[PDB]
Amino acid sequence: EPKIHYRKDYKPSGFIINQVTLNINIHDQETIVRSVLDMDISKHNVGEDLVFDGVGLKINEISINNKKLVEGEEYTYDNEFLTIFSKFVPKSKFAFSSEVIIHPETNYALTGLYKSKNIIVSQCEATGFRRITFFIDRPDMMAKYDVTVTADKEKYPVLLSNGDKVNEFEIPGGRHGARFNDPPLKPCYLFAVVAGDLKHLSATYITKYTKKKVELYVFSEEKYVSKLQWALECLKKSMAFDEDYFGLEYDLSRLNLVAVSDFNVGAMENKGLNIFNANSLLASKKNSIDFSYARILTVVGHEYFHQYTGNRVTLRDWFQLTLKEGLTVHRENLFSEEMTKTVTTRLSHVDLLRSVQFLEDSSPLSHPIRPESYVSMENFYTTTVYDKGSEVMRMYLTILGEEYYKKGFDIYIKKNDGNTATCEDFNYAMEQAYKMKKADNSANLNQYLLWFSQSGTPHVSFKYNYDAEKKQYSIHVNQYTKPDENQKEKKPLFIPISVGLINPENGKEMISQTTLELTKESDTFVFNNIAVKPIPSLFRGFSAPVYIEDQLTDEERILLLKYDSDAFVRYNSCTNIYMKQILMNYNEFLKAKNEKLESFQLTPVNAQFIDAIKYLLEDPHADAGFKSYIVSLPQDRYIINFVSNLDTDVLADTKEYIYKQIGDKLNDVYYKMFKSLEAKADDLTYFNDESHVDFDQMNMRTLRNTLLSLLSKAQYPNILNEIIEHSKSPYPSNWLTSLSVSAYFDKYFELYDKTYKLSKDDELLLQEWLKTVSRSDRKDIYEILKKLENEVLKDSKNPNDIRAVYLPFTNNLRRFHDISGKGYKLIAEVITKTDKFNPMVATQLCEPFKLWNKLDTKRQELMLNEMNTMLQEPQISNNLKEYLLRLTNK
Ligand SMILES: O=C(CNc1cccc(F)c1)N[C@@H](C(=O)NO)c1ccc(Br)cc1
Ligand SMILES: [Mg+2]
Ligand SMILES: [Mg+2]
Ligand SMILES: [Zn+2]
């Protein structure tokens, strides 16, 4: 009886918690938590027992109105629920109090109160607050918080919680306390406490409209405080963006960001006290790869934007998760697009969605962005809820345009500020803007709500007609979502299709900006006074989260790739050319294998496509990040959505052939660009200025490192010389790339030892080194992973360490999917081992298995055997069991 929670079952509690008064006393062997809950009986009360969530708590005593309750007669506790029998529950306002013991030192699951290195830190979302003290641990129980933290002063000089610090005091025996009062109501998942020997950088921010001074503090352990500078700049940028785009100011006197080494995810938006995985807050040019800079910008931005979308407007219940996470990812994405000013930012989010999230949505794990049920709330945090949620949130902007979107968002904030909300509240606010935009009080967005309830990726397909005599162009559009286990019957969605029409003679735009509103299963959109047969530029900006079936020829796609104005359609046209090639070569390789052919033919790569790649690479005005995408084949996890029973060896052979076909024609171009890009890509002018971040320059390094990888796999003449020189670059993105691309040479372990020595004295850099080794294209990768286990990883319980060692390796198409199943067995062993102390990270480590039923039948069987073996572990967590049961359709 695992307990399934159903969305439709939501009901308000029969109780109210008005005030929380906490005393958290941190000692060497245990932490004592005293809590007084000022409570009341709600209008929904029907005489029920008072049931608190409380997981793993050691009760010293519990009381109601300062009378101790007697265990067994007046309450029972089973280590997960505290039940006070209703006859002992007061009928009016009452105080519930308790003193419990918890043990952050041994809390390796990193939820509740835990110790990360020498920092005590909390993580309460989603169900962590009940691991600190008793509570009705659900986001609609809004309360005021008065929190006192005490600790050894020498070990823990910096004490932080939500709200204003109202008192600091000394305590006999070398201890000290601080009291924080946070009067605004909040759900308990936004509570946080931090204690440690933290060092900070700080700044003052003056808000745009009210001219309020906000103190900004960024904290880390002392060793890494020099890595906080970029994060502080990102925070300032985030504040300014919400002010400028949304007209939203921060409301509190202070905002703290804190980095900790042990963290299950990226960061957490606790009010006034955002807590980060160190890998998403700390960077320096000497000790971080380039990706750290966009990561810190987006994660700092993301947690900041939660202050409105999640904190001030919060959730009624956890099924609304996408209302704060999809919306905050959308706000994050707008922010990062404006901050980076590169088209690759949007392309990178599409690239993530169509690989990772599309795979999830065609898997047995498929769910709508608002699921109907759950067992483990932690399994709800998914790329579907986050990234498809973000695309659903972004479609409102595409449909409404900026002006009316901003009006609708402001309606949402004004109407729900300080309250809980549901997805309907957001859709209602957008609907008001829709009415305004359409000048039609009857217009509604009722159909739009299916984006919240309908799982699965829509497929959108096209047919075209041009009447030259009439100058009349027609686009016939069809939408189809495959039935799945959530809906037998799928319904047509409100799909906005941003379109242009390119004149194939001169590459020019043929019509103004147009967004087709597809609301039926099919429609025909006609355009008059189209002087010449156009090439349609469909779903510009990737305007809906769908499979696009453009039915264009490769000649048409090539022309869009060269000449269209829209970065996404160019990238997608290139993607589609590659996919046609991959599917064709895959089937030719497969047939040869199946028929045991002694000889056979392969269809070559389209020569005009290769010419078009060359043309774009040689265009000095073209974006270097975009160029890096066009020379890269689509992600394996994008491809697998298009192949049944995918044989990973055959796919590996297919990609190799296509990369070789192209490199045989373009390697001299790749080499020449690799060399000519050096000066601007590796410019050291601002290497010691942590405020100066140039996303274009970083994209040129991406392009250089992509080209170097291509040339190294090709064994381009004397490229090992370039690899060795590149290992001497000051930039870790370069010298770690030199390690990875040296895999094809006898110098690999020389560079392995060199880069280890460069990486070993920075915690986060070492983790980047581990990832690079893990992802190295090495025939001896299994022996290398054993070396990492024995010599570096050891028995670390740090999630960054475990993820770094194992997850990149699972993208090794040839070796992770070794037909013996040894790679599946390896990851399953790591999952089961990790599950003993950290169920959430154990489920993250399951991610390679998400495509299990898409592989060839033997690998299906191998993966299924490992997950059935994992499901049979007597000690399996609820999180892992529920995940594997759903993934294996059991
Ligand atoms: O750090 C991230 C990265 N996103 C993310 C992570 C895991 C799965 C997934 F689909 C997306 N997410 C934060 C967040 O939303 N911070 O605001 C978060 C996630 C889970 C919980 Br429990 C609390 C917080
Ligand atoms: Mg305990
Ligand atoms: Mg199923
Ligand atoms: Zn979030």
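All residue numbers given for chain A refer to Swiss-Prot; the residues shown span 195-1084 in order.
Each Cβ is built from the backbone N, Cα and C atoms, and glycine gets one as well.
Annotated features, as they stand in Swiss-Prot:
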BINDING   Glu319, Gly460, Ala461, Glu463  peptide binding site
MUTAGEN   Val459 to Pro  Severely affects substrate specificity. No effect on Zn(2+) binding
BINDING   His496, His500, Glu519  Zn(2+) binding site
ACT_SITE  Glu497  active site, proton acceptor
10 Å Cβ neighbour count around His500 (Zn(2+) binding site)? 26
Other residues with Cβ within 8 Å of the Cβ centroid of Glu319, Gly460, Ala461, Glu463 at the peptide site? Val459, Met462, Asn464, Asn468, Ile469, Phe470, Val493, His496, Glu497, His500
Secondary structure at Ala461 (peptide binding site), reduced by DSSP to three states: strand
For ligand 2, list the recorded positions among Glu319, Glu497, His500 whose CB atom is within a distance below 6 Å of it, in sequence order. none
Give me the Cα-Cα distance between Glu497 (active site, proton acceptor) and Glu519 (Zn(2+) binding site), rounded to a whole Å. 10
Length of the line joining the Cα atoms of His496 (Zn(2+) binding site) and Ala461 (peptide binding site), in Å: 9
Roughly how many Å separate the Cα of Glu519 (Zn(2+) binding site) from that of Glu319 (peptide binding site), to the nearest whole number? 12
Enumerate same-chain residues with a sequence separation of six or more from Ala461 (peptide binding site) and a Cβ-Cβ distance below 8 A; give 'none' if the list is empty. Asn468, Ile469, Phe470, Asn471, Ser474, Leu475, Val493, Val494, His496, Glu497
Beyond the site residues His496, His500, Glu519: chain residues whose C-beta lies within 8 Å of the centroid, for Zn(2+): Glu463, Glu497, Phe499, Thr503, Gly504, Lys518, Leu521, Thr522, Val523, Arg525, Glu526
Can you tell me the three-state DSSP label for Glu497 (active site, proton acceptor)? helix
Can you list which of these recorded positions (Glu319, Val459, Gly460, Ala461, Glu497, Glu519) have a Cβ closer than 6 Å to ligand 4? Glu519
Would you kindly give the Cα-Cα distance separating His500 (Zn(2+) binding site) and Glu463 (peptide binding site), rounded to the nearest Å? 6
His500 (Zn(2+) binding site) and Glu319 (peptide binding site), distance between Cα atoms, whole Å: 13
Counting only residues 6+ apart in the same chain, whose Cβ is under 8 Å from the Cβ of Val459 (mutagenesis position)? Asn471, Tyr575
